[PDB]
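So the structure is just underneath, and the comments pick up after that.
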Amino acid sequence: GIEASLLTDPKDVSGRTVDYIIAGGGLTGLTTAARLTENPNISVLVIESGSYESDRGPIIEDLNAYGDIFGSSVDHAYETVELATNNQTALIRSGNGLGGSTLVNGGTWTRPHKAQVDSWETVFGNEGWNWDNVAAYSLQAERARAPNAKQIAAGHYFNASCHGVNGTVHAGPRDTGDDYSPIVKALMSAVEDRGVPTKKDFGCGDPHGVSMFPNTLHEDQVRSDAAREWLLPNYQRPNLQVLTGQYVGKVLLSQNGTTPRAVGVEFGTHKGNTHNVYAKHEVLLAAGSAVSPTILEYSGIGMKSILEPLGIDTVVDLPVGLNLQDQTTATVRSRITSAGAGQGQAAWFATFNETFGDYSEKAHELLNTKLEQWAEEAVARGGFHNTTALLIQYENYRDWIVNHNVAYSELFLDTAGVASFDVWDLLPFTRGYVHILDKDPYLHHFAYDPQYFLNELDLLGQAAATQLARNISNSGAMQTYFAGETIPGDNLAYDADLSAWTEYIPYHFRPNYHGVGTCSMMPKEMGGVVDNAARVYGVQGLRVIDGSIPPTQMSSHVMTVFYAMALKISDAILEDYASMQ
Ligand SMILES: *[C@@H]1O[C@H](CO)[C@@H](O[C@@H]2O[C@H](CO)[C@@H](O[C@@H]3O[C@H](CO)[C@@H](O)[C@H](O[C@H]4O[C@H](CO)[C@@H](O)[C@H](O)[C@@H]4O[C@H]4O[C@H](CO)[C@@H](O)[C@H](O)[C@@H]4O)[C@@H]3O)[C@H](O)[C@H]2NC(C)=O)[C@H](O)[C@H]1NC(C)=O
Ligand SMILES: Cc1cc2nc3c(=O)[nH]c(=O)nc-3n(C[C@H](O)[C@H](O)[C@H](O)COP(=O)(O)OP(=O)(O)OC[C@H]3O[C@@H](n4cnc5c(N)ncnc54)[C@H](O)[C@@H]3O)c2cc1C
Ligand SMILES: *[C@@H]1O[C@H](CO)[C@@H](O)[C@H](O)[C@H]1NC(C)=O
Ligand SMILES: *[C@@H]1O[C@H](CO)[C@@H](O)[C@H](O)[C@H]1NC(C)=O
Ligand SMILES: *[C@@H]1O[C@H](CO)[C@@H](O)[C@H](O)[C@H]1NC(C)=O
């Protein structure tokens, strides 16, 4: 079985040499490892801090048990600094084990707006990173199943052109076996009354309106986590090696040439218990957006002003750990009548004007006039280092909103006994950072600051979207099922205005756990860390391939793009491999 093939003893890899070392056995790391070992000549070693969890039981395998695993040893639970918005620390849920955060997530499978991905090439200069290319790799990864008569009847719509059927990641409609709740169709009807679209397939390139969606699970409803999809079918390959239960602490760099070269990694569990392993070709970082940047910083790749005071010699000065972008989530929950019983999830991808409603003119006024003031403030807070380059990101977001009308907020609906909305502003203007606070990697002492709500439009947009969730819960056809709000319930008057909501939100939100950007893929002059093939600037044989590299947020759930991203980067690595013979 797979468990017997996994390595646990540090001495089984210590001192050996492999072609590629992948730090982190998560979504991008395992997709890359499987892809690279298709060629029998390439040897790959994956080093994962956690272990095999995919067959544990329903706590991992059933998507309906979402949330039960939090706080366990399968959850890294990274703590933020004390946030300025509320003076509290927040926990960042993140999977710890083979498959990473795909072990503990909600399984939602959707794609962004075409214009968002196209801007990676046209605005950020990443040649080849456009919707057409990324979507093609997304389809290649995908193994979707169309909905059946019962599922269609509940509200599903599936455009066959927009889904791959021959790929690797099993995706299909979640179906617990009970009846589907009629609240999903009631919500659709309520938004249809306001001229909002319904049933568009959210994998097609224009996520807008209210629709149901596929989930990453097999037809028998077992979670399609990355280790089940990419590692389980290929674990017997003799060139694929997986070491578990150990942390990668830093990259080993040789400086006896013009340009520094990555030759291996140092791994371990504590400062007194560390081992080295070497790479013939390249070291690939895939430890997650909260960790990959810190691995660079421990290794002497990052800002001198951060590293020098810690007693670390700066080999390459780069803006590692800046440009962190995560979203904020708040909840609106209502009791329903018995008539609404049944399973089902749906989401409203709402545009800027749909979110703000009659406040749209005022919200547009801010968008048009404060971009520069906002960029200066975020830079003064340490979220980014170049005001001009940050202004360009903001102008790009303004373009998406005013010219492309992309979805600005997401209202995610859960039923199964209640009407529960989790809401989030998809496009934050705040920028945060993550930096180490000690030289020892195994101390795990770092400062992670997303700077939630320190940009005024993020606060206004979140409050507007959450107020919209309360409004739509007791509107049109939903009024038949509404049996009283429970959250906020007594904690915020039912007729609260927008300014009241803005005062309530900072005390009642959670991270959305979608942090991207800490090793941003954009030109060096725009504040980038990696180039368009994910190579770290100024270093040979080192790439960062995970959620740290997307330079922007997106109007969707990110698994469809991250699986595509890893496949596209793996092709680039395969070409370079043939070049270095
Ligand atoms: C997160 O925590 C940080 C602190 O760790 C918070 O930041 C601190 O916030 C406090 C305010 O709550 C602030 O203290 C004020 O400093 C001013 C000087 O800059 C003072 O003028 C002010 O004193 C007045 O209020 C006091 C409190 O009631 C009185 O005891 C005092 O005599 C003063 O009273 C006069 O003024 C008040 C109105 O100011 C008036 O009602 C009275 O009649 C009287 O005329 C405070 O001492 C700190 O400077 C802030 N910074 C630091 C580092 O401490 C931050 O707000 C927290 N964030 C959140 C979201 O909670
Ligand atoms: C609670 C939650 C809900 C989500 N819901 C959705 C959803 O519904 N739909 C969706 O599309 N996406 C969702 N996501 C996001 C998606 O799961 C992640 O964006 C994706 O898994 C990130 O992939 P990655 O390869 O960057 O990192 P990960 O998958 O996190 O993997 C990084 C890996 O590195 C390991 N690691 C960490 N530190 C070290 C170290 N020092 N050395 C070695 N290994 C290390 C970690 O244990 C982990 O396995 C959610 C995420 C979370 C946390
Ligand atoms: C399906 O999606 C394609 C986009 O590739 C679109 O052209 C078509 O109109 C959509 N709808 C149907 C009914 O196929
Ligand atoms: C959004 O609202 C603003 C202000 O009313 C308006 O100028 C714009 O045309 C609206 N609609 C769209 C789709 O942008
Ligand atoms: C700041 O970013 C701008 C815009 O990308 C770029 O022209 C400039 O060179 C950057 N400045 C520095 C000093 O890096």
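The numbering of chain A matches Swiss-Prot: 25-605, in order.
When the header is checked for method, it gives X-ray crystallography, 1.9 Å.
A Cβ is built for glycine as well, from the same backbone N, Cα and C atoms used for every other residue.
Around the Cβ of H538 (active site, proton acceptor), a 10 Å sphere holds 18 further Cβ atoms from the protein chains shown. DSSP assigns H538 (active site, proton acceptor) to coil, not to a helix or a strand. Here Swiss-Prot flags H538 as active site, proton acceptor.
DSSP classifies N129 (FAD binding site) as coil under the three-state reduction. The FAD binding site annotation in Swiss-Prot covers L51, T52, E72, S125, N129, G130, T132, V272, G571, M583 and is backed by experimental evidence.
Here Swiss-Prot flags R559, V560 as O2 binding site, drawing on experimental evidence. In sequence order, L566, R567 make up the list of same-chain residues 6 or more apart from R559 (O2 binding site) whose Cβ falls under 8 Å from its Cβ. In the three-state DSSP assignment, the secondary structure recorded for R559 (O2 binding site) is strand.
Here Swiss-Prot describes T32 to K as a published mutagenesis experiment; the accompanying note says: Stabilizes the enzyme structure by the introduction of new hydrogen salt bridge interaction. For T32 (mutagenesis position), the same-chain residues lying six or more positions away in sequence with a CB closer than 8 A to its CB are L267, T268, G269. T32 (mutagenesis position) falls outside any helix or strand according to DSSP and counts as coil.
Around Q112 (mutagenesis position), taking its Cβ as the centre, 10 other Cβ atoms fall within 10 Å, counting all chains. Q112 to R appears in Swiss-Prot as a published mutagenesis result, with the remark: Increases significantly the enzyme's thermal stability by introducing a new salt bridge near the interphase of the dimeric protein structure; when associated with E-531.
Under mutagenesis, Swiss-Prot gives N157 to K with this note: Stabilizes the enzyme structure by the introduction of new hydrogen salt bridge interaction. The Cβ of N157 (mutagenesis position) lies under 8 Å from the Cβ of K592, each of these being in the same chain and 6 or more residues away along the sequence.
What Swiss-Prot says about the mutagenesis result for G296 to S is this: Optimizes the charge-charge interactions at the surface of the protein 3D-structure. There are 7 other Cβ atoms within 10 Å of the Cβ belonging to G296 (mutagenesis position).
Listed in Swiss-Prot is the mutagenesis experiment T298 to R, annotated as follows: Stabilizes the enzyme structure by the introduction of new hydrogen bonding. Cβ neighbour count for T298 (mutagenesis position): 18 (other Cβ atoms within 10 Å of its Cβ, all protein chains included).
Looking at Swiss-Prot, you'll find the mutagenesis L334 to Y noted as follows: Contributes to facilitate the inter-helix hydrophobic interaction. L334 (mutagenesis position) falls within a helical segment according to DSSP. For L334 (mutagenesis position), applying a Cβ distance below 8 Å and a minimum sequence separation of six or more within one chain yields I460, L461, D462, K463.
Its Cβ taken as reference, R357 (mutagenesis position) is surrounded by 18 other Cβ atoms within 10 Å in the chains shown. Taken residue by residue with DSSP, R357 (mutagenesis position) is part of a strand. Looking at Swiss-Prot, the entry for mutagenesis of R357 to T says: Stabilizes the enzyme structure by the introduction of new hydrogen bonding.
The secondary structure of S362 (mutagenesis position), as reduced to three states from DSSP, is helical. Here Swiss-Prot notes a mutagenesis experiment, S362 to P, with the remark: Causes entropic stabilization, in which a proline contributes to enzyme rigidity due to the lower degree of freedom of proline in the unfolded state.
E396 (mutagenesis position) counts 14 other C-beta atoms within 10 Å of its own C-beta, drawing on all protein chains shown. Under its mutagenesis entries, Swiss-Prot includes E396 to Q with the note: Optimizes the charge-charge interactions at the surface of the protein 3D-structure.
Applying an 8 A CB threshold to same-chain residues 6+ apart, the list for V442 (mutagenesis position) reads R357, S358, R359, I360, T510. Experimental mutagenesis at this site is recorded by Swiss-Prot as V442 to G, annotated: Optimizes the charge-charge interactions at the surface of the protein 3D-structure.
One entry in Swiss-Prot concerns the mutagenesis experiment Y531 to E. Its note says: Increases significantly the enzyme's thermal stability by introducing a new salt bridge near the interphase of the dimeric protein structure; when associated with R-112. Long-range Cβ neighbours of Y531 (mutagenesis position) (same chain, at least 6 residues apart, Cβ-Cβ under 8 Å): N110.
Counting every protein chain shown, 22 other Cβ atoms lie within 10 Å of the Cβ of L591 (mutagenesis position). Here the residue is the original one, while Swiss-Prot reports the published mutagenesis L591 to E with the comment Does not affect stability but causes a twofold increase of the enzyme's specific activity; when associated with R-164.
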Students should find that the Cβ of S362 (mutagenesis position) has, within 10 Å, a number of other Cβ atoms equal to 8
Cβ proximity for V560 (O2 binding site), under 8 A, sequence spacing 6+, ordered by residue number, returns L320, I325, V340, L342, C543, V553, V554, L566, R567, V568
Taking the residues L51, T52, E72, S125, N129, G130, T132, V272, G571, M583 listed for FAD, what is the greatest CA to CA distance in Å, to the nearest whole number? 30
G571 (FAD binding site) as reference: those recorded positions from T298, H538, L591 with C-alpha within 10 Å of it: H538
